[PDB]
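One structure is given below, encoded as structure tokens.
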Amino acid sequence: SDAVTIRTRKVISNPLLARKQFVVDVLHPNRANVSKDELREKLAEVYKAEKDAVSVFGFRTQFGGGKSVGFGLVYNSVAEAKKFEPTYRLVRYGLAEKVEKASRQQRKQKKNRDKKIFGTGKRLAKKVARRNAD
Amino acid sequence: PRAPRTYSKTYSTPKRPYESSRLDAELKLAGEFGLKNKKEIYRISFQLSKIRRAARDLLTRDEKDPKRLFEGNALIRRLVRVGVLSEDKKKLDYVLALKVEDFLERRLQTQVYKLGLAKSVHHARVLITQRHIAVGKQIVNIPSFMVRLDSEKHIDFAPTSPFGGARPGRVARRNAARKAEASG
Amino acid sequence: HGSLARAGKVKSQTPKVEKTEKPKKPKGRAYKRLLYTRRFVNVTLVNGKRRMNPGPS
Amino acid sequence: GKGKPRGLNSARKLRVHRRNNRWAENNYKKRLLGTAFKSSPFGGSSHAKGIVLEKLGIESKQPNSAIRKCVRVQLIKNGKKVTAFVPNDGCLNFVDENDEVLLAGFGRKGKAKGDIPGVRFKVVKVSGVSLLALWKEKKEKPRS
RNA sequence: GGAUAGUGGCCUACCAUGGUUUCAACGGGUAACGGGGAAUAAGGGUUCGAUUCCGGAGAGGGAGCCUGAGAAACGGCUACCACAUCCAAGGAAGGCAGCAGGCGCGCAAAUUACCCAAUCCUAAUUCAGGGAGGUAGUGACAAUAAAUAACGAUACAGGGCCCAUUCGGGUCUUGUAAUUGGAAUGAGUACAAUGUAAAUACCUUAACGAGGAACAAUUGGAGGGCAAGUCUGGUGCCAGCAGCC
């Protein structure tokens, strides 16, 4: 790009979650938009921590272009990020795997199934076998 | 459950519709200040009516009345901030007197025309809505602006459009491709 | 006089004429521009009382 | 003098006197009695579906001379018989019989509009097909 | 005195005959839940308020009750009434005025979708669950902004001023135009990033995207109130128009 000049604003250290938080602006002219991974590597080298440790979310583009503004958040390390952050944030960064599930309606259906069943099920299985034998 | 969003209009239709004097006056205003809508005209008249009711029901009160002081100073402050009022006429009777023409000349489109980036208020309109303008370092595409005079000091063309550079044009590149094929 | 018939008489009996072609007119602020430049800088009909639809006189 | 008392403790006399005079007023009466809901055909509703049964050739009141081509309608929710002015030209031929038409009022709040006596209501649609649309051929009525 | 968690006709035993009323009791009606408020106004006021918030009532109509701190619970039981289902006819299971969705009623009202990412709540509890809630789909209910077109030169017609050397120039005008040219982005396609739980939209910007045949703004109305035809054709108190005349 041409002079992104990523600049942080309102920085503050929160030692309780053991992190530091700020609202950040990038100035991109002659340029469609920055990317999240680009922003993360830039903040990792300007604040020296790690790429998988620094985080970002938001980044609305100001009208007409020429700049965007969002929230950037660096952690004390990768392990701190992994333990504290949400799974959706980790998986959109690529640091973890989004566990696959079915539809919520299907989870509720199987929930109703094993709610209508009582006990483990082996006895009912043997009973249904002995019943459907004839 | 979600607390309901306030909404309220910013215009009011005429009490009595068909008065040729009124109609010709607001048509005069639209065709000289480059407008599309008697809606917009009513809107400006509604702002003027709002401030006029405020001015009346404030100047009704005695001097050194802290209500009069506070509300009149805030009205003065925003009127000087927008430039509809001057920087040396603070006696509240000019506020009683002020004009839809004053509001319209403080708008952006005819301001652009006075600054000379248009050659016609309609040209100013099409430049505003096609975003070949910016008052600060960010583009705006609304005629109805009520400028704050820092914009006035800071007018220029759109940086991210020709007449302020950075690109020749969509149809410019189109014509260039045409001439490239012709030369080829 | 037994006229519970004849409905649609003149609408059926009318000689069908159709709208001639013409360019699409200015829209919106352009229309108000046309109205201003027709009514005021065009001084075309100011005889005594400013007609707007002059019948052929 | 003037009639109306003036004492500082007679507001009761004032309200009850005013109550009687409001009963003498027009719209207070029919509103508080619910004539629109108990005796009027619509039931105070803005419109109403209906089924035409036959045609009527009401002549125009004086000073005028015409025949107004209205119709006879029955409602559904009520089952009351209503007359209705088929407004425009040819629309009667459009709305011949059995049609599940829509009716509304004239614009005079329970009275007849012009030289059209006995009629307070008119037709606006035909089974979900508008009469102006039929008249200008922007749409067309399902034939069957 | 019983009952209540508690006062008290709350209920019982005995006793006195009282209590409310034209300052509208009691009975009837209500398209009556009340209120914070909404429309509307010089003042006074009138009308509405089912409806996001507060307090009430109800779970098809009534009655009863277990568990529990808290229910007269209904997404808890028991019976009756009216509804309605599955039957290998012996029997069994239900209450969408919860979210979607359907029939009917009508003038009159959305998808049988995605997510717990937020806002909160619950549990033994950070971790789970939540049609509470958020997202998207339908959506011209209402509100904000705002495209549909502009600009230069070429053929006519002007107004100041210079020459006042005739009606020659008109320097400059501002419109009239089967004149001509450019540049100028948007609607829509977007590669993409961003958006968000995942998205789809907004904003961003590549690449593609007008000369009107282009990308085509309708709805009312022209005798008055009430602004806008003494125009053309058809009709002939017929058809029809018109809120009032």
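Here Swiss-Prot sets the residue numbers for chain D, with the shown residues being 2-145 in order.
The backbone N, Cα and C atoms fix where each Cβ goes, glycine too.
Cβ contacts within 10 Å of D:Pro64 (mutagenesis position), excluding its own Cβ and spanning all protein chains shown: 6. DSSP gives D:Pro64 (mutagenesis position) a coil state; it is part of no helix or strand. One entry in Swiss-Prot concerns the mutagenesis experiment D:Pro64 to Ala. Its note says: Lethal mutation.
Within the same chain, residues at least 6 positions away in sequence whose Cβ sits under 8 Å from that of D:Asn65 (mutagenesis position) are D:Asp116. Under the heading of mutagenesis, Swiss-Prot lists D:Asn65 to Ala and annotates it as follows: Lethal mutation.
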